[PDB]
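Student: Take a look at this one; I'll ask things after.
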Amino acid sequence: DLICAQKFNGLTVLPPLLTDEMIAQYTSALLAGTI
Amino acid sequence: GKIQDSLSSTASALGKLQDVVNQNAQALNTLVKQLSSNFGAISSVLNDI
Amino acid sequence: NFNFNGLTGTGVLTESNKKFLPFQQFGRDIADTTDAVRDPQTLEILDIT
């Protein structure tokens, strides 16, 4: 995979601090607050 | 309801995002290919020199 | 560390289900790395991670 060869030369892709499930709580909260 | 129909068949409206993801993997690719280039040296493999 | 047929590198060799054409030797990935090789003595598809 593209990430694998990258992962193999010293190219690492750190994880986004906020997982998508977390973002989906914010964009739920803002969206649930606005309503 | 119109929004969900648009997205259902629209690849382009996300072009802004899709471009950003592309351009990174692009320069990421190109960064990798540069490991195969001679740069004037007799080979692009470190040990084989 | 390894050498196959003169091909050299260092990786984690595993069993892999990707399917070569008979005459072939290497596999490769998008990045021109050596991704998968076939064991010469016992034909089998060996990943390289």
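The numbering of chain C matches Swiss-Prot: 540-588, in order.
We read in the header that electron microscopy, 3.8 Å was used to get this structure.
Any Cβ shown, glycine's included, is placed from N, Cα and C.
Pulled the feature table from Swiss-Prot, pasting it below:
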VARIANT   C:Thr547 to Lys  In strain: Omicron/BA.1
VARIANT   C:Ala570 to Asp  In strain: Alpha/B.1.1.7
Student: Taking the Cα atoms as reference points, how far is C:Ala570 (variant position) from C:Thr547 (variant position) in Å?
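Tutor: C:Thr547 (variant position) has its Cα 17 Å from the Cα of C:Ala570 (variant position).
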Student: How would DSSP class C:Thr547 (variant position) in three states?
Tutor: strand
Student: Can you give me the same-chain residues 6 or more apart in sequence from C:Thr547 (variant position) with a CB-CB distance under 8 Å?
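Tutor: C:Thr547 (variant position) has long-range Cβ partners C:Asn540, C:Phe541.
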Student: Helix, strand or coil at C:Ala570 (variant position), per DSSP?
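Tutor: For C:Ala570 (variant position) - judged by DSSP and reduced to three states - the answer is coil.
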